Amino acid sequence: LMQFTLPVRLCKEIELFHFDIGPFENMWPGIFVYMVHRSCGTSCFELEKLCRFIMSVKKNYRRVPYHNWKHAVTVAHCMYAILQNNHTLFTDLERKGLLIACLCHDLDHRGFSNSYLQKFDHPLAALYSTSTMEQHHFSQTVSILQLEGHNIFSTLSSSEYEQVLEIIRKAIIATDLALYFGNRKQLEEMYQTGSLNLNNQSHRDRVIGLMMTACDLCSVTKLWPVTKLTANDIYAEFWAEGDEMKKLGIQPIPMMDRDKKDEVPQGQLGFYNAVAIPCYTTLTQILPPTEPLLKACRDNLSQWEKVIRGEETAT
Ligand SMILES: COCCn1ncc(NC(=O)c2nc(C3CC3)ccc2Nc2cncnc2)c1C(=O)N(C)C
Ligand SMILES: [Mg+2]
Ligand SMILES: [Zn+2]
């Protein structure tokens, strides 16, 4: 057989939650196949179809600062780390579908939120009234899966193919943060009342939804230098959307206003407290081996507080 192998440093460090996939775009397909062969198995997909699929997905991500090909692979790698440290908890189809969901979850993102598409009256807003971009990401996923030589699930039966596309559809839709607030609250109640049941499919769905949020936000779970640099990329998009809001004659929210740059550290603090910490807390409760995501999230929160107190500088 031909086994995928990484250089020594990547071989060791890819198992760490805070792994950064590096600046070499040409190595990311290899990194993704490696993670699929180790988390799913070398027999999960035909290498030729997986390779063709990967390259078509890459092609349908856009040259935007943040919601790009590097983000897709980064989210996939966080999912890899969760699956490998929880390997007894997931099904064959869940392993197969979830790395693919993560790779595909922002397909054809233009760097604009669901809100902007609503305010702009974009055609996608007429087609998909809620989770507008996330329904578009899924539709794009189906398009690519239906191209010639792209059916990576060809050896699944009809009913298995349908289950995995449904795992994928729900996972991608779950990356709509508007849906996360409700989903985490339900999971918090279920956990504290002891009703949470991983044998209940409607409960698996919520746990995977939370896993997808955690993978999607995983830039707040890298070492500080990565987190700080990645925050420049996310704000490049937010500020561009704010500009487009101003062009529509609508005052943008403060985080999207490039004139309010001095409030980024307080904005970050607000986001860690309201969204990120609660997310990784609940995930650690359900999947205790995901502790390192929560720990790195707390460390970065501490760093933003250091920035607010003028002990650290972010230029
Ligand atoms: C009401 O919203 C304003 C309150 N607010 N302030 C900031 C913020 N989000 C982020 O910073 C952010 N969002 C995402 C995705 C949800 C969009 C991912 C990463 C983020 N940070 C970050 C930090 N380091 C490195 N990479 C990325 C929000 C928010 O809640 N959103 C939903 C965007
Ligand atoms: Mg998205
Ligand atoms: Zn994303």
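In chain A, numbers come from Swiss-Prot; the residues present are 725-1039, in order.
Quick reminder: no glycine exception, Cβ is built from N, Cα and C everywhere.
Marked as 3',5'-cyclic GMP binding site by Swiss-Prot: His791, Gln992. DSSP assigns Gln992 (3',5'-cyclic GMP binding site) to a helical segment in the three-state reduction.
A C-beta separation below 8 Å, combined with a sequence spacing of at least six in one chain, links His791 (3',5'-cyclic GMP binding site) to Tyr785, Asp830, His833, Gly835, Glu961. Residues or ranges marked as active site, proton donor by Swiss-Prot: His791.
Look at Swiss-Prot and you will find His795, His829, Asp830, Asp940 tagged as divalent metal cation 1 binding site. Around the Cβ of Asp940 (divalent metal cation 1 binding site), the number of neighbouring Cβ atoms within 10 Å comes to 22.
Secondary structure at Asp830 (mutagenesis position), as computed by DSSP, is coil. If you draw a 10 Å sphere around the CB of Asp830 (mutagenesis position), it holds 25 other CB atoms from the protein chains shown. One mutagenesis experiment named in Swiss-Prot is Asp830 to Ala, and its note says Loss of activity and of zinc binding.
Experimental mutagenesis is annotated in Swiss-Prot for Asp830 to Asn, with the remark: Reduces activity 1000-fold.
Residues annotated as divalent metal cation 2 binding site in Swiss-Prot, with experimental evidence given as evidence: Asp830.
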Count of other CB atoms lying within 10 Å of the CB belonging to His829 (divalent metal cation 1 binding site): 27
Candidate binding-site residues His795, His829, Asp940, pick with smallest Cα gap to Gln992 (3',5'-cyclic GMP binding site): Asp940
Other CB atoms within 10 A, centred on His795 (divalent metal cation 1 binding site): 23
